[PDB]
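Report on the structure given below.
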Amino acid sequence: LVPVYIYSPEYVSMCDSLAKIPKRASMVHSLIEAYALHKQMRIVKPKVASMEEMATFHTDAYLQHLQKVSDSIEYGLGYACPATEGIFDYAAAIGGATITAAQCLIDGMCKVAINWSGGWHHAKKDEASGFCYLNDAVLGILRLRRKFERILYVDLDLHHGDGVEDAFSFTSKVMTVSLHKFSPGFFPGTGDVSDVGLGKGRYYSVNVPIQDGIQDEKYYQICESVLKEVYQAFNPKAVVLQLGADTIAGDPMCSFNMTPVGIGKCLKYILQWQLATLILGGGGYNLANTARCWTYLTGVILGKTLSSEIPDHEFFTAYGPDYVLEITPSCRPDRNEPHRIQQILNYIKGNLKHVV
Ligand SMILES: CN(C)c1ccc(C(=O)NCCCCCCC(=O)NO)cc1
Ligand SMILES: [K+]
Ligand SMILES: [K+]
Ligand SMILES: [Zn+2]
């Protein structure tokens, strides 16, 4: 009944090697440890993923190439996803870390597993995208299929989880839900409310397009509402939740305007179903704030309520100028006309009827 935590000094150091977010893993783990939250969790070392396990989703041609590299401009290995030395070993560690976490759920060893360094949702079966060379969220879902018959994927990252959606857009065994910013020119440019899946998977893909400024209350209402209709019509067996913190105020991305307390309520709501739950990270470019967010969340997963003062630890200096765990919203307008949010929620409502 104690949450599993995918930790390991070799793993955390492996993660800190990704140039896009230098040292974010240490910072997150460290802050979580400074609150001594690992004290109330089942620390589990992650096993590196095998070439046969990655092959359950990615193609050999792609996997062979990722390896060779560790005409790249043919697999999406360029600006966003560089042909860096070691990415292969890097991806394997993150894929295996999520697979290792999934196995625990299908062994009753716990009702919740955590891997903050995971959540790379943009990767396609044979192509790297938006900083992702391998899709651990899919590997994790394909692993949960072994025991669970209906998996629900909720993506709370600032960006549309296109990679995971495409992977399952033709099936009704796995349903994806994504609340993300949608606007022309904003990566990856997919996921409008009209997007609902294809073929035998029609309606088993839910997309909530949102605009800048949205704050905690407006966001929870929207999320709580949709997660409601979905638990109704789908009646999931297990849940995979991606929690990219690039939605939180202060992120250089400067779009949404959330705080960890908003996402927290959404997390509570999902945990209330007591279904098996695999927690993942994702985007998050204000390093200190990402740690503030995932630590607080690790805290709602445990029922505990953390101190407002940031405990002294290796990265204590990065929490200035106030040195607290709370995040204050920025002073800028919510651009979500309340009438459009309703149109969308109805359009959703209607679409869920079609489910069994
Ligand atoms: C120098 N600098 C600040 C940047 C340079 C390039 C990009 C970019 O290509 N972006 C497109 C892909 C963005 C990936 C977002 C990953 C994510 O959060 N997914 O949810 C961005 C910033
Ligand atoms: K689907
Ligand atoms: K999202
Ligand atoms: Zn993101």
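Numbering, chain A: per Swiss-Prot, residues 14-83, 92-377 in sequence.
For all residues, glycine too, the Cβ spot is worked out from N, Cα and C.
Taken straight from Swiss-Prot:
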ACT_SITE  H143  active site, proton acceptor
BINDING   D178, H180, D267  divalent metal cation binding site
MUTAGEN   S39 to A  Enhances the deacetylase activity
MUTAGEN   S39 to E  Decreases the deacetylase activity
MUTAGEN   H143 to A  Loss of catalytic activity
MUTAGEN   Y306 to F  Loss of catalytic activity. Complete loss of catalytic activity; when associated with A-101
I'd like to check the chain gap: with 8 residues not modelled between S83 and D92, what is the distance in angstrom between their CA atoms?
14
Name, in the order they occur in the sequence, the residues of the same chain whose CB lies under 8 A from the CB of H180 (divalent metal cation binding site) and which sit 6 or more residues away.
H142, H143, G151, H201, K202, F208, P209, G265, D267, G304
Compile a sequence-ordered list of residues in the same chain as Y306 (mutagenesis position), six or more apart from it, whose Cβ lies below 8 A from its Cβ; state 'none' when nothing qualifies.
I34, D267, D272, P273, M274
Across all protein chains in the structure, which of the recorded positions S39, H143, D178 has the highest Cβ count within 10 Å?
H143
Measure from the CA atom of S39 (mutagenesis position) to the CA atom of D178 (divalent metal cation binding site) and give the result in Å, rounded to a whole number.
21
Sequence-ordered recorded positions from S39, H143, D178, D267 with Cβ under 6 Å of an atom of ligand 3:
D178
10 Å Cβ neighbour count around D267 (divalent metal cation binding site)?
23
Of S39, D178, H180, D267, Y306, listed as recorded positions, which ones have a Cβ less than 6 Å away from ligand 1?
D178, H180, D267
Taking DSSP three-state, what's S39 (mutagenesis position) in: helix, strand or coil?
helix
Is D267 (divalent metal cation binding site) helix, strand or coil when read with DSSP?
coil
